[PDB]
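Visitor: Before I ask anything, here is the structure I am working with.
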Amino acid sequence: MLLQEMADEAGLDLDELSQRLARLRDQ
Amino acid sequence: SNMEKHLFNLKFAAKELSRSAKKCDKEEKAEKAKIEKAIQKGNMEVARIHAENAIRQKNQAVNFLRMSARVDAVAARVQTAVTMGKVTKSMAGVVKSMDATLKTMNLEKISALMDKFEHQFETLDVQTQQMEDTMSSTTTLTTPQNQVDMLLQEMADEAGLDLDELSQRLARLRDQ
């Protein structure tokens, strides 16, 4: 987040995941 | 830089050749006068040497003038080059500056910032309206509506241009 913010400033472009993995584990 | 001083030297040599041609011209005049004042005394050789000297002065003068014109043209060309080079350097500088600025202050950042400006001042309008409502509610006894209306009507009739029972009836309705 810090890098993205400071890139937007300097002007140049560059949890649910684990939950879904848990879903798969339960499956 | 070096080109500038070299240009200065070129123009110096140009005007030097010019003044040298003028010097040769005035020397030609002087020799022509000396031959006049010498031929009167019956000197043929002295006149001859004076004459050839004058012709040499004239020829060298025209040559110096031609050379001066050439060098002036060359120096003018070099001046053009120097000025164009300064312009090019300045344009490169502003190009670098604009590149840095645009990379820093891009179009997207501009748009976002301007939208933020707009929304901020809309919020400020809301604030002003809130304060308007409150200030109009507070200072209401000292600024009735009927009084100001009567004043406006009277002063309009003067300047010449056209523009309790209610609550009692509402009370009647409330009682009904």
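Numbers in chain A come straight from Swiss-Prot, and the residues shown are 151-164, 186-198, in order.
Header says: electron microscopy, 3.2 Å.
Yeah, the Cβs are placed from backbone N, Cα and C, and that goes for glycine too.
According to Swiss-Prot, the experimentally introduced change A:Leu188 to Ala is described as follows: Abolishes interaction with SPAST and VPS4A; when associated with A-192. Among the mutagenesis experiments that Swiss-Prot reports, A:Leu192 to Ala is described with the note: Abolishes interaction with VPS4B. The annotation that Swiss-Prot gives for the mutagenesis experiment A:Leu192 to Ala reads: Abolishes interaction with SPAST and VPS4A; when associated with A-188. Under its mutagenesis annotations, Swiss-Prot gives A:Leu195 to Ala the following note: Abolishes interaction with VPS4B.
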Visitor: Given a 10 Å Cβ-Cβ cut-off, pick out the one of the mutagenesis positions A:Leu188, A:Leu192, A:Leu195 that has the most other Cβ atoms nearby.
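Guide: Sorting the candidates by Cβ neighbours within 10 Å, the top entry is A:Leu192.
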Visitor: In Å, rounded, how far does the Cα of A:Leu188 (mutagenesis position) sit from the Cα of A:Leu195 (mutagenesis position)?
Guide: 11
